[PDB]
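Engineer: Have a look at the structure that comes next, please.
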Amino acid sequence: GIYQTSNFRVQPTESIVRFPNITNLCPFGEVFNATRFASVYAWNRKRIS
Amino acid sequence: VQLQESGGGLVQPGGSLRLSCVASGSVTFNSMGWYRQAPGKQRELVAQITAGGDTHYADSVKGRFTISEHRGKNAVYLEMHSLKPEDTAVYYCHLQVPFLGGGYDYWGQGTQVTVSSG
Ligand SMILES: *[C@@H]1O[C@H](CO)[C@@H](O)[C@H](O)[C@H]1NC(C)=O
Ligand SMILES: *[C@@H]1O[C@H](CO)[C@@H](O)[C@H](O)[C@H]1NC(C)=O
């Protein structure tokens, strides 16, 4: 006759996580590496998005 | 959100490469715009294509950019050749999606392209 012994399944090989990096670099060098910095009363805030 | 774009290659001056606004599906439009900005100067215009067929270019980019629209993959492709170091910038694709009669372009997405010999 024909008998069913066990069940077979394929196991995942490697786990992969990805979120979208998709963007531009980011305006940081112009802040930290800037040649000159603003005074403590004419305040320079740069927007980052 | 909705749409998206990335990619691009860094190349030497005098090269040729194809900027592509990677498609996000079928979207209603009448004007596709390639636009460029570099730090330290006013954000400037590159070229607009029109669904009707009109094509407009900036004064400083004659003979070096070719704009084309592909309606199957609904993407605009800019073939750029004869490059000089004043193209070092990040390039954005502004849409035209009719909002109340036009507006709200999706130029949030950018592609950083710097042309340099080293
Ligand atoms: C995201 O991808 C772009 C090009 O695909 C690359 O220039 C950038 O460095 C990437 N971001 C990170 C954090 O790796
Ligand atoms: C500032 O510039 C120098 C040389 O260009 C570089 O070595 C340094 O890493 C930069 N600063 C930061 C925070 O990356």
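For chain A, we keep the numbers from Swiss-Prot: what you see runs 311-359, in order.
Method reported for this entry: electron microscopy, 3.4 Å.
For all residues, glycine too, the Cβ spot is worked out from N, Cα and C.
Under the heading of mutagenesis, Swiss-Prot lists A:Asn331 to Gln and annotates it as follows: Reduced viral infectivity. The note that Swiss-Prot attaches to the published mutagenesis A:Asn343 to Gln is: Reduced viral infectivity. According to Swiss-Prot, the natural variant A:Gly339 to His carries the following note: In strain: Omicron/BA.2.75, Omicron/XBB.1.5, Omicron/EG.5.1. Among the natural variants in Swiss-Prot is A:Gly339 to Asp, noted as: In strain: Omicron/BA.1, Omicron/BA.2, Omicron/BA.2.12.1, Omicron/BA.4, Omicron/BA.5, Omicron/BQ.1.1. For the natural variant A:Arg346 to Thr, the note given in Swiss-Prot is In strain: Omicron/BQ.1.1, Omicron/XBB.1.5, Omicron/EG.5.1. Record note (Swiss-Prot), natural variant A:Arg346 to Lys: In strain: Mu/B.1.621. The unchanged residue is displayed.
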Engineer: Out of A:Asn331, A:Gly339, A:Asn343, A:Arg346, which recorded positions lie by ligand 1, with a C-beta less than 6 Å from some atom of it?
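Structural biologist: From A:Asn331, A:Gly339, A:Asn343, A:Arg346, counting a Cβ under 6 Å from ligand 1 as near, the near ones are A:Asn331.
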Engineer: Report, as a single number, how many Cβ atoms besides its own are within 10 Å of the Cβ of A:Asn343 (mutagenesis position).
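Structural biologist: Result for A:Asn343 (mutagenesis position): 7 neighbouring Cβ atoms inside 10 Å.
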Engineer: Report the recorded positions (A:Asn331, A:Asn343, A:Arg346) that meet this criterion: Cβ distance to the nearest atom of ligand 2 under 6 Å. Use sequence order and write none if nothing qualifies.
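Structural biologist: Correct list: A:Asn343.
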Engineer: If you count Cβ atoms within 10 Å of the Cβ of A:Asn331 (mutagenesis position), leaving out that atom itself, what do you get?
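Structural biologist: The answer is 6.
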Engineer: Can you tell which of A:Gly339, A:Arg346 has the least company, meaning the fewest other C-beta atoms within 10 angstroms of its C-beta, among these variant positions?
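Structural biologist: Candidates: the variant positions A:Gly339, A:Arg346. Fewest Cβ atoms within 10 Å: A:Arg346.
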Engineer: Given the recorded positions A:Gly339, A:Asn343, A:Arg346, which one's Cα is the least distant from that of A:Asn331 (mutagenesis position)?
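Structural biologist: It is A:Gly339, whose Cα lies nearest.
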